[PDB]
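To keep things clear, I will list the structure first and then write my remarks on it.
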Amino acid sequence: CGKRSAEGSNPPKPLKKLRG
Amino acid sequence: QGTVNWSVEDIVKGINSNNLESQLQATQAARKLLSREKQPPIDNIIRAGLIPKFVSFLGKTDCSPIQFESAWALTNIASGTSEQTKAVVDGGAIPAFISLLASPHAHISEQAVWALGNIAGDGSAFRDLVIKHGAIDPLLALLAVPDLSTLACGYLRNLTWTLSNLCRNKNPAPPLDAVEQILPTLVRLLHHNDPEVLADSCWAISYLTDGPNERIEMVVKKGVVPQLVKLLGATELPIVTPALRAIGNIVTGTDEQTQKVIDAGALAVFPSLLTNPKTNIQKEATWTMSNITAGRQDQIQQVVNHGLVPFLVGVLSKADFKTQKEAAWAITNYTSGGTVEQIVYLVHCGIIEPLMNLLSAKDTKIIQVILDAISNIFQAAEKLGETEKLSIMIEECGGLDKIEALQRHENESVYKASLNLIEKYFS
């Protein structure tokens, strides 16, 4: 047994950006 | 005044006129519409069939202002759902935006950078399409300067962010050659002083390291681990978070890759990370620790020397349940590959009580982990004839009182592990 991958949300940065 | 609150139909009227200036005004109006605080009518704009018109305005070198307006409008449409982003791509916007990266007007090429970011950020497919249309060279060329500090702050943040999206997504992961191309620049951005650039650079590295060991290797090979450990100590949470994720990803690799973060002094930051106010950092840090305890004994010994076992005990004792589960793992891994002396030390740090307390958790997975650990420890005491003394300790703090209760548990693997312990080590 060993390393377990980084799995599940975070949640990371937003995929996109709207310019206001 | 004359570009404020236009109706989609007026925009259509102006854009369809045979007047370039009329088209410019209509396009700016479209842009302001798509830039309003909330619920921009992206679909209305799309149904009106305006995307093709905007894409064509992108190619009007003669009228840079309409290039900018249509670019901003297209950017915001591309910032929506996949369908909305698809609409932009289907309009032939990718090649048109790549051509604008060469514009003499910084604010225009910057808009192209942003749009390309939204398109790539949608997912693997559009990401790889952007790359196939040759975006990387132009993008990187924009950063080919003696000192990044001479670039406009926002301009640098946009390129960095867009590059991080070209590094984003996993099924499949970015093309290997594309990664190699981008990495050097990314390594330079990781040494820039602006916190947003650092955050996004760290996110980029976190994406590239979220995969097979070969992927982690091409990043480690660039020598960024030390810079990452440094950023790991940053005071800005937006930097520490992605930095920690990158470091956490790297230690899911080989023992050798894991040794690189240790050699860089990463362990010295964990007393702080493991007690961090932000629940998420605490969870990621404990998860990172668990993979380090799944390494070599000499690596488990580093965890020991840096005095991190007490911190693991502490996080197993009190913390968000998800962090505690990660703690459980760190313990089961530690006991699994650790030496007898190391497993004794863990007990001497007080691992038993908090470990027993968790057995009352409603989660079959954690229980299995904890039971495994109990088993691993007994096995070490078996090698010292101390098995009895251990039984007492577990007995002293309602431990056995809980293993028997689980001896009736529903889960297959559970009751079994439960039983064995009650007989093989008790009565």
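Shown for chain A, in order and in Swiss-Prot numbering: 858-877.
Heads up, the Cβ atoms here are built off N, Cα and C, so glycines get one too.
Record features, source Swiss-Prot:
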- A:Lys860 to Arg: Abolishes monomethylation by SMYD2 and subsequent interaction with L3MBTL1 (MUTAGEN)
- A:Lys870 to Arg: Does not affect the ability to be methylated by SMYD2; when associated with 873-R-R-874 (MUTAGEN)
Message: Return the count of C-beta atoms lying within 10 angstroms of the C-beta of A:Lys870 (mutagenesis position), excluding that atom itself.
response: 21
Message: So if I measure Cβ to Cβ from A:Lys860 (mutagenesis position) and keep only same-chain residues at least 6 apart in sequence, which ones fall under 8 Å?
response: none
Message: For A:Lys860 (mutagenesis position), which of the three DSSP-derived states applies: helix, strand, or coil?
response: coil
